[PDB]
Amino acid sequence: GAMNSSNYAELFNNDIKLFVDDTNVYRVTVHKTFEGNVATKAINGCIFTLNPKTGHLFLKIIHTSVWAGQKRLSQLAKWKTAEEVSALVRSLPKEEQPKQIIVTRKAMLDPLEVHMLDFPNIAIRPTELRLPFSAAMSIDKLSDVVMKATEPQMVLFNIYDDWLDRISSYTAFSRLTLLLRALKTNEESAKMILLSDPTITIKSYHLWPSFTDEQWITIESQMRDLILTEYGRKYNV
Amino acid sequence: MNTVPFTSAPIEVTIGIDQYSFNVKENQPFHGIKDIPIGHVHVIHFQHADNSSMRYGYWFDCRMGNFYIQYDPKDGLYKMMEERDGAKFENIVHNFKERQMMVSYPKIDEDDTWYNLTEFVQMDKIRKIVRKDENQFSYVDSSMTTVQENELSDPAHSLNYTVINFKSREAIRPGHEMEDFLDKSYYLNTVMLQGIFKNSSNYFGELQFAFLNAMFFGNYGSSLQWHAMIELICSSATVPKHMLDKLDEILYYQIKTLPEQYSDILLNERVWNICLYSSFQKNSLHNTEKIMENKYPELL
């Protein structure tokens with residue numbers, strides 16, 4: 001069934017599972033044409049496929065050439081996502097194939113289900129959580145690799161850097177989702193909070209700064225304050 | 001014109017013959033139905049005055065034998081049987097007519113309803129869906145489940161409709177995932193018509209039989225099956241023109257005949273709104289669309 005607040009700890013048991021988020025697969029700029037009509041220009045996108053227990057991220061870059069000469073691209077985007085996810089699963093050894101795939105948007109269920117018919121024992125699940133994975137292109141290194149790509153390309157990251165060396169998956173996922181939630185609601189402020197101090201650097205093989213434990217506590221409090229501030233502003237509360 | 005005599009009527013029962021029905025009282029001198037039109041299948045069905053649960057009945061074709069009804073007080077139901085002694089059977093039928101203890105199949109001459117509802121229904125195909133090869137007629141009731149229902153428990157009592165499943169390997173060619181799911185033409189025309197049903201008539205026959213079982217017995221799995229076969233056609237971009245025109249006629253008479261009070265449970269809102277208004281074939285069911293809008297605009 002659906003994933004919600006109640007069965008939230010299942011993300012961190014030892015059943016292999018992947019989140020799939022398609023929000024950044026088909027990305028466009030909207031502009032005016034010489035004649036004053038509106039047109040879109042696609043830019044590169046990505047499928048964000050993430051093991052929430054281990055941090056392993058499978059970032060499938062979607063090159064604009066995928067769209068060439070195709071109609072109804074927003075619909076096609078869902079099927080391309082499902083195709084790529086299915087191929088990822090086929091590429092993985094049996095003992096690494098997920099037992100579940102949780103799609104962040106219900107519109108991916110039928111596309112993935114159809115693409116996964118060869119894997120009847122992999123369960124395709126929706127979620128009621130309002131996960132902030134669209135904000136993944138707010139992570140500078142992920143955005144840079146997507147925008148520089150010249151061809152379809154799969155790039156592998158650990159989205160938790162080395163945090164699991166010191167904290168649990170549950171805590172790591174909570175940190176990740178707080179950071180991304182903050183980046184979604186107010187990117188400029190979120191990013192200011194993360195880089196303000198130039199003595200805290202990002203390792204070449206990491207996505208986030210090498211905060212100490214105490215500095216992560218200050219950071220997380222700053223991110224929480226940001227999110228609450230923006231809420232009051234949005235709703236005048 | 002053929003006859004189905006009844007040995008007696010021991011329990012109060014509503015008797016249906018095709019789209020007609022009569023109330024018969026406990027131990028009323030009722031002894032059968034006459035003037036049944038040769039050339040079509042027919043269904044005789046029952047609903048006991050005491051158990052408005054379990055409607056049941058028998059599909060038959062009088063060209064295939066002499067059939068009669070006899071109440072069984074052990075099993076507590078009106079049973080169809082075959083009389084193999086043609087002479088003994090003409091003798092019963094004549095004596096009962098002479099005493100005028102038989103109702104007349106009450107067909108209006110202008111009325112093609114039953115033909116229109118059963119055009120492609122063929123007794124030999126019914127007997128493959130309802131498998132009971134020692135009888136030439138077929139029992140169906142309210143509670144019988146279909147093979148597909150059984151997959152998601154007694155196989156002897158199952159409705160062996162053709163399994164249709166839009167998210168199956170059968171339905172979806174590898175490498176044409178998105179195409180085949182959005183445009184079911186290959187599932188309809190290659191897999192189902194050319195492969196399994198062999199022709200559109202057998203397909204329409206199963207579709208009409210499923211409808212009639214849902215209507216007459218409130219058989220839920222038949223209703224699922226009827227909607228599935230409709231949807232498969234409406235969700236195919238490439239359908240022979242002769243099948244669309246015939247489908248419009250089939251559906252029109254099914255919608256026309258359905259009891260108004262049952263439109264809630266018998267008509268799947270999603271399917272019908274998708275077939276009439278979203279599907280490739282939205283524009284191809286003009287009579288069915290017109291009757292649906294004028295009779296059940298709520299559902300839409």
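All positions are counted from 1 along the displayed chain.
For this deposited structure, the header notes the method as X-ray crystallography, 1.7 Å.
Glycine residues also receive a Cβ, built from the backbone N, Cα and C atoms like all the rest.
Lifted from Swiss-Prot, the feature list:
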type: MUTAGEN; residues: A:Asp21 to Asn (Swiss-Prot position 1853); note: Reduced growth at 30 degrees Celsius. Strongly reduced growth at 16 degrees Celsius
type: MUTAGEN; residues: A:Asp22 to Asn (Swiss-Prot position 1854); note: Reduced growth at 30 degrees Celsius. Strongly reduced growth at 16 degrees Celsius
type: MUTAGEN; residues: A:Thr23 to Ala (Swiss-Prot position 1855); note: Reduced growth at 30 degrees Celsius. Strongly reduced growth at 16 degrees Celsius
type: MUTAGEN; residues: A:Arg105 to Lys (Swiss-Prot position 1937); note: Severely impaired growth. Reduced growth at 30 degrees Celsius. Strongly reduced growth at 16 degrees Celsius
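Where Swiss-Prot records a feature, it is marked here on the structure.
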residue : record               : Cβ contacts under 8 Å, 6 or more apart
A:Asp21 : mutagenesis position : A:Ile47, A:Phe48, A:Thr49, A:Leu50, A:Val103, A:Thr104, A:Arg105, A:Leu131, A:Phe133, A:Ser134, A:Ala136
A:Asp22 : mutagenesis position : A:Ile47, A:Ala77, A:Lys78, A:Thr81, A:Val103, A:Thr104, A:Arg105, A:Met108
A:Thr23 : mutagenesis position : A:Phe48, A:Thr104, A:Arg105, A:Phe133, A:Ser134
Reduced DSSP assignment, A:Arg105 (mutagenesis position): coil
Coarse DSSP state, helix versus strand versus coil, of A:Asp22 (mutagenesis position): coil
All-chain count of other Cβ atoms within 10 Å of A:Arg105 (mutagenesis position): 17
